[PDB]
Amino acid sequence: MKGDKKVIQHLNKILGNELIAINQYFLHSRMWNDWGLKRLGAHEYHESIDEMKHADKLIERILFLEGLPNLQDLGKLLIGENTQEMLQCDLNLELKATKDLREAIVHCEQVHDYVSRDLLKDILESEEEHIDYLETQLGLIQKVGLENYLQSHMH
Amino acid sequence: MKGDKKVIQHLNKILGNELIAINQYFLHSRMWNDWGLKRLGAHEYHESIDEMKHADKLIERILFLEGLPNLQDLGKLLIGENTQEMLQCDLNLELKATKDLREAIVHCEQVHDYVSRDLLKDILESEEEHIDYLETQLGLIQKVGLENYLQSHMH
Amino acid sequence: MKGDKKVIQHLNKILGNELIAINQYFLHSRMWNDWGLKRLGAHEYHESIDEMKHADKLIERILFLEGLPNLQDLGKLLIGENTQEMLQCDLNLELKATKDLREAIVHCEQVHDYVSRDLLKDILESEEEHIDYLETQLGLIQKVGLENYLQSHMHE
Amino acid sequence: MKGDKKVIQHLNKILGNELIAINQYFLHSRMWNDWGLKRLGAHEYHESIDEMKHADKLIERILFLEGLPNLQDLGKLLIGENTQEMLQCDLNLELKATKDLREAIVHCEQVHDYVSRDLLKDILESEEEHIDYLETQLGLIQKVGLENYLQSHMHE
Amino acid sequence: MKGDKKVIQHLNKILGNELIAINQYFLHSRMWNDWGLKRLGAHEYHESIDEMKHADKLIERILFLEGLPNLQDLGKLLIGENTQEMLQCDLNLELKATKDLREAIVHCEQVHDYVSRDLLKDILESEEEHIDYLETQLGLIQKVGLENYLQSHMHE
Amino acid sequence: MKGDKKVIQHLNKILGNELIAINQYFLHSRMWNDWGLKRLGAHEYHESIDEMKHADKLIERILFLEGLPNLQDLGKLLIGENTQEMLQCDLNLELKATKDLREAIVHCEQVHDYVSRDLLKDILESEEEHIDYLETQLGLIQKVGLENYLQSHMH
Amino acid sequence: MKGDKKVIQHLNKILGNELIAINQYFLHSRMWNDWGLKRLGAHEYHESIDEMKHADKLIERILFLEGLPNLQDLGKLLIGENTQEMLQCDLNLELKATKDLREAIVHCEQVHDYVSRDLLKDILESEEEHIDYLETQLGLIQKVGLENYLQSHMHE
Ligand code: HEM
Ligand code: HEM
Ligand code: HEM
Ligand SMILES: COc1cc(O)ccc1CCCNc1cccc2c1C(=O)NC2=O
Ligand SMILES: COc1cc(O)ccc1CCCNc1cccc2c1C(=O)NC2=O
Ligand SMILES: COc1cc(O)ccc1CCCNc1cccc2c1C(=O)NC2=O
Ligand SMILES: COc1cc(O)ccc1CCCNc1cccc2c1C(=O)NC2=O
Ligand SMILES: COc1cc(O)ccc1CCCNc1cccc2c1C(=O)NC2=O
Ligand SMILES: COc1cc(O)ccc1CCCNc1cccc2c1C(=O)NC2=O
Ligand SMILES: COc1cc(O)ccc1CCCNc1cccc2c1C(=O)NC2=O
Ligand SMILES: [Fe+2]
Ligand SMILES: [Fe+2]
């Protein structure tokens, strides 16, 4: 079914953001595991899987709309050097992603691509859940102190 | 995550309506139970619980958006003194609630808070199902007569 | 069964305290959840549910006694801005509640409404258990430190 | 254990009321069953059984206190001639019974027989629940009409 | 169905005997339990329950025959002051009861109320089984001695 | 929670009575078992356990009320030299215990410590049941004779 | 079986130590529970129970040996005012207890009461396990710090 060219460009932009996130979150996960912070590692792993599932849905939608899904271009990964930076890097990436999601929804609404809008809204709900997790972790580091926060994520 | 100030004000207005509904429905339920109309009492209790769940979701959303959920200001309860009046009081409250939900959704759309809009759309679906229930009960009173209607809600 | 007018007034005062506590505890619960302190959030949630069940019993008793349960007036919520203050706000509310419960029981006894007395005694038992909980949490914060206390309430 | 003479006298007065209630409710039950109002007949049978259980407990307490339980004297049954009157008869009996229970509890408290008071308070709670049932049934007769009310109690 | 007036009068006389027995056996039961003779107390409780079941059936039959079941008049209880006397009291009551049952059956047969006769015969069989139990217990007291007999009824 | 000083003194006096009863019942139990009267031994053992459970509740209440539970002072044990005396010693102890319970309940009521009253009433109900048991055993000894009574408590 | 008089005196001395320990550990348990240190409270409760079981075996042995078990004399409880002091009070008691156990075993061996020796040796094994627990707890406070040690004992 022939989709709106600009819808497909927006979907490819969102996909590009998900592809960055997949890799950034997977590397952060394996860094935490290597450091022995296995609870952070497992949770970041699951965040990476979630972004993989969103990427799948975006790829499927673009193909249905007779576009070419862009898996070739990979933007800049934001990799932290300690737990605090890694969480902040994830959050900065998520805030860019939700800005881009909002602009894409605006355009889907204007051209009546209501199914693409519904998909983007579901993804946005997932990303806002991830923002909530990240903001809460950074707040916990303040409330319990960094040593305790790391301790609580060892096992 | 920093929410739109007026979105938060709208969410607090909806929360205010839910808080009224919780108490109005809880009292109507216990009145109906006291009167021996336990099928009305039990159905109205479930309506109160549903409003409790909507309030919970609004409180959670407001806190995520870095606002203050107002659980202090309670508006006017519409308490009836007989079965038909209590149903009409619930209906009047629900029609006010859905008007407010539509205005809040408009503003959520205008500032691109699509997750808040989706939460409110879900609440609106629940309130319209309650409106359907209430209009149907009021119609049943007309069709089967008040005495039969009450008889059918004793057990 | 028409009850004593002042008994019903006492029951509505107790109910009014329970209504404040429902909302105060529910907001504190959701604040703690928002902050990542989910074990505190869950325990405070269950305190709010407990007060909802007390409010229900009071409403039922007032209706049986042919009075009007007051769900319209809501007194001042005591909302804290950090964990220690939130617990202390809950404790201050509970100490007001148990004083009111004692005065109500005295009056029930005087007018021989022994069933209302028994209901209030059961509610008083629950509120003293909550006071025990709150005083103990406040003591634990002093013994293990706030950072450790909060750490121990991160995961449910 | 040697109980207070006036406590035992109060306990025997409460027992006397329960013995009336047992017989009154059992006959009402079987009248309703004979008339085809089997839901009323079954509910009233369970009220009779409950009064039998209360009488058992009173008998047991009187004997522990070294009194003689009075099962010989039977006061006046209040038997109605139609469903409304039968429910009202039960209610009139319960209102007398709860008055007597309150006076007995007063005296138990004065002479420090706290266990007898506790037993009487538990009975008082059951009797107030019965009064609630009866008042509600009589209100329903007015709200749904006598014909509908009886229709709703034909089948169990 | 309109029953024979004198049949109903006989049925009310049998019902009166059962109402005595219910109360007599229930009190004896609770006396034995208070004294620590719990096997006697339990057996006598089950005798009381059986008389309650017979009274139910008589009440139901009287109402079917369009009579008024008499639950207001209660004859003289025979309460013993020790185990032997209590058993003898039950026996004296049962021998009066079976005499009355026979006279009632005679009249049912004369006026062709065969269903009432059948109900009374079933009750008569239960009462003769009770007489057998009682006579046997009294014989055992003589054969094993009072002290042994009571010893054998301490534990259930 | 700061308790009434005289309530706490009453609670410590009741606790004192329970501590005597724990030890008196436990010794009587083990004496009966040593004599081969194991049904008496077992029943008296369960009486001792019950008093232990009451003592626990009293200790917990005293600490909640910010008092010091007195586990140091132990009053006079009433130990019998035969079964009849042992039962009578238990009964003498229980009759003192229930008198003290009533005086403590009076004071709880006067100072509106309704929860302490409720605890004491529950303990009083248990002690009255123990009195019933003991009075009944002593009556059975007279009805069946000592040799049969003891025989019935061998196995 | 007529036991050695001095064995019985030693058994009564060990019993006296156990009676102190029962009460001291029970009170420490309930203090920790009140303070919200429930893992410590539960563990100390089980220590108190273990001492109850030892006391029972000693009482039973003394009676078999035809002695009088002394449950009247209760020595000085060592009650701490904070966690470190309570642990050290428990340890001081246990060290006195095991010294007395060794002296009692020596005497049992000398008079050939090998079964009493075996009983005391089993108790000594239990008390040495308690000493290991206590010394380890005090060492952990030094290694992880008091605040962390207490944190780790908040939740069962
Ligand atoms: C801020 C206002 C309130 C909120 C946010 C709230 C929230 C809730 C929630 C989330 C539940 C659990 C529902 C479920 O998933 O099963 C609940 C249950 C309940 N609520 Fe409320 N509630 C509020 C006020 C009240 C009031 C005023 C009453 C009664 C006067 C009440 C009575 C109850 C009862 C009886 C239950 C069922 C508890 C049980 O037995 O499990 N609630 N409430
Ligand atoms: C002193 C008077 C009475 C006493 C103490 C008494 C006591 C009791 C008790 C304790 C029960 C058992 C209830 C339970 O735990 O489930 C019972 C059952 C019953 N009683 Fe009575 N009752 C009395 C009078 C009567 C009378 C006058 C009748 C009939 C007219 C009656 C009919 C019954 C019946 C039908 C049952 C149910 C038996 C079953 O389990 O099927 N009772 N009674
Ligand atoms: C002579 C002194 C005591 C002796 C010989 C003794 C003996 C015993 C024994 C044998 C048990 C059962 C243990 C098992 O489960 O196998 C027990 C349980 C118990 N004891 Fe003691 N005890 C004594 C004093 C105390 C005291 C002073 C208290 C409280 C202050 C106490 C509180 C308890 C409790 C709470 C239980 C558990 C009961 C249950 O719920 O099963 N004991 N005791
Ligand atoms: C998937 O598109 C199709 C749909 C069709 O119906 C028929 C053919 C095609 C493939 C056309 C060549 N595609 C390339 C080539 C290089 C890199 C990329 C892609 C791409 O599609 N995404 C990349 O990253
Ligand atoms: C959710 O509040 C917070 C979030 C935070 O992250 C930090 C602090 C606060 C507390 C600030 C005082 N809040 C009050 C005070 C009084 C009444 C109400 C409230 C409210 O929020 N709703 C009411 O009904
Ligand atoms: C005796 O009735 C009245 C006397 C008056 O002077 C004025 C109005 C009424 C009936 C008003 C119906 N009941 C209401 C109404 C609103 C709120 C509540 C209730 C209630 O019962 N609990 C509430 O919170
Ligand atoms: C509880 O009776 C006892 C307890 C004892 O420990 C020793 C003896 C007795 C029986 C004394 C004669 N009792 C009668 C006699 C006739 C009617 C009644 C009663 C009665 O007790 N209630 C009645 O309705
Ligand atoms: C079976 O009664 C009825 C059947 C009907 O179909 C209609 C009406 C009646 C009630 C007439 C008044 N009955 C009383 C009154 C007082 C005492 C007794 C009774 C009684 O019946 N037995 C008593 O001990
Ligand atoms: C529960 O006591 C406390 C509560 C606190 O919050 C803080 C400290 C304490 C310990 C104070 C010393 N207590 C002793 C000393 C010796 C004997 C006894 C006791 C006792 O309490 N009962 C006895 O039998
Ligand atoms: C176990 O005693 C016996 C064994 C028998 O075979 C025969 C009689 C007796 C009782 C002799 C008086 N006993 C008392 C008296 C007071 C305190 C204590 C005791 C005691 O034994 N331990 C105490 O703490
Ligand atoms: Fe109808
Ligand atoms: Fe830590």
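We read in the header that X-ray crystallography, 1.9 Å was used to get this structure.
Positions of Cβ are set from backbone N, Cα and C atoms, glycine also.
Now, the feature entries from Swiss-Prot:
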DOMAIN    B:1-145  domain 'Ferritin-like diiron'
BINDING   B:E18, B:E51, B:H54, B:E127  Fe(2+) Fe1 binding site
MUTAGEN   B:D34 to F  About 30% active in Fe(2+) oxidation and storage, diiron-binding site does not coordinate fully, decreased overall flexibility of the BFR, partially occludes B-pores, see Fe ion inside the B-pore
BINDING   B:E51, B:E94, B:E127, B:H130  Fe(2+) Fe2 binding site
MUTAGEN   B:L68 to A  Assembles into normal BFR with wild-type ability to oxidize Fe(2+) and store Fe(3+), 5.2-fold decrease in rate of iron release from BRF, greatly reduced affinity for Bfd
MUTAGEN   B:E81 to A  Assembles into normal BFR with wild-type ability to oxidize Fe(2+) and store Fe(3+), 3.2-fold decrease in rate of iron release from BRF, greatly reduced affinity for Bfd
MUTAGEN   B:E85 to A  Assembles into normal BFR with wild-type ability to oxidize Fe(2+) and store Fe(3+), 5.5-fold decrease in rate of iron release from BRF, greatly reduced affinity for Bfd
MUTAGEN   B:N148 to L  About 70% active in Fe(2+) oxidation and storage, diiron-binding site does not coordinate fully, decreased overall flexibility of the BFR, loss of 1 ligand to K(+), reveals more Fe cations bound inside the BFR cavity
BINDING   B:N148, B:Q151  K(+) binding site
MUTAGEN   B:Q151 to L  About 70% active in Fe(2+) oxidation and storage, diiron-binding site does not coordinate fully, loss of bound K(+)
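Residue pair B:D34 (mutagenesis position) / B:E18 (Fe(2+) Fe1 binding site) shows a Cα separation of 24 Å.
With a threshold of 8 Å between Cβ atoms, none of the recorded positions B:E51, B:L68, B:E81, B:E94, B:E127, B:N148 neighbour chain A. DSSP assigns B:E81 (mutagenesis position) to coil in the three-state reduction, outside any helix or strand. Applying an 8 A CB threshold to same-chain residues 6 or more apart, the list for B:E85 (mutagenesis position) is empty.
B:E51 (Fe(2+) Fe1 binding site): 25 other CB atoms within 10 A of its CB, across all protein chains. When the recorded positions B:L68, B:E94, B:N148 are compared by Cα distance to B:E18 (Fe(2+) Fe1 binding site), the shortest distance belongs to B:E94. The Cβ of B:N148 (mutagenesis position) lies under 8 Å from the Cβ of no residue that is in the same chain and 6 or more residues away along the sequence.
Of all the recorded positions listed here (B:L68, B:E81, B:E94, B:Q151), B:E94 has the Cα closest to the Cα of B:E127 (Fe(2+) Fe1 binding site). Taking the centre of the Cβ atoms of B:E18, B:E51, B:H54, B:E127 as the Fe(2+) Fe1 site, the nearby residues of that chain (Cβ within 8 Å, site residues left out) are B:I14, B:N17, B:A21, B:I22, B:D50, B:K53, B:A55, B:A97, B:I123, B:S126. In the three-state DSSP scheme, B:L68 (mutagenesis position) falls into the coil class. Contact annotation for recorded positions (B:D34, B:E85, B:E127, B:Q151) versus ligand 5: none, no CB falling under 6 Å from a ligand atom.
Nearest Cα neighbour of B:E94 (Fe(2+) Fe2 binding site) among the listed recorded positions (B:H54, B:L68, B:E81, B:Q151): B:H54. A 10 Å cutoff on Cβ-Cβ distances gives B:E127 (Fe(2+) Fe1 binding site) a total of 23 other Cβ atoms nearby, all chains included. Ranking the recorded positions B:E18, B:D34, B:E81 by other CB atoms within 10 A of the CB puts B:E81 at the bottom. Proximity to chain C, defined as a CB-CB distance below 8 A, holds for B:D34 out of the recorded positions B:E18, B:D34, B:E51, B:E94, B:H130, B:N148. The Fe(2+) Fe2 site is defined by B:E51, B:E94, B:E127, B:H130, and by the 8 Å test on Cβ atoms against their centroid, the other residues of the chain that qualify are B:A21, B:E47, B:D50, B:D90, B:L93, B:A97, B:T98, B:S126, B:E129, B:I131. Taking 8 Å as the upper bound (exclusive) on CB-CB distance to chain D, the recorded positions B:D34, B:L68, B:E127, B:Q151 give B:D34, B:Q151 in sequence order. The Cβ of B:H130 (Fe(2+) Fe2 binding site) lies under 8 Å from the Cβ of B:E47, B:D50, B:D90, B:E94, each on the same chain and at least six residues away in sequence.
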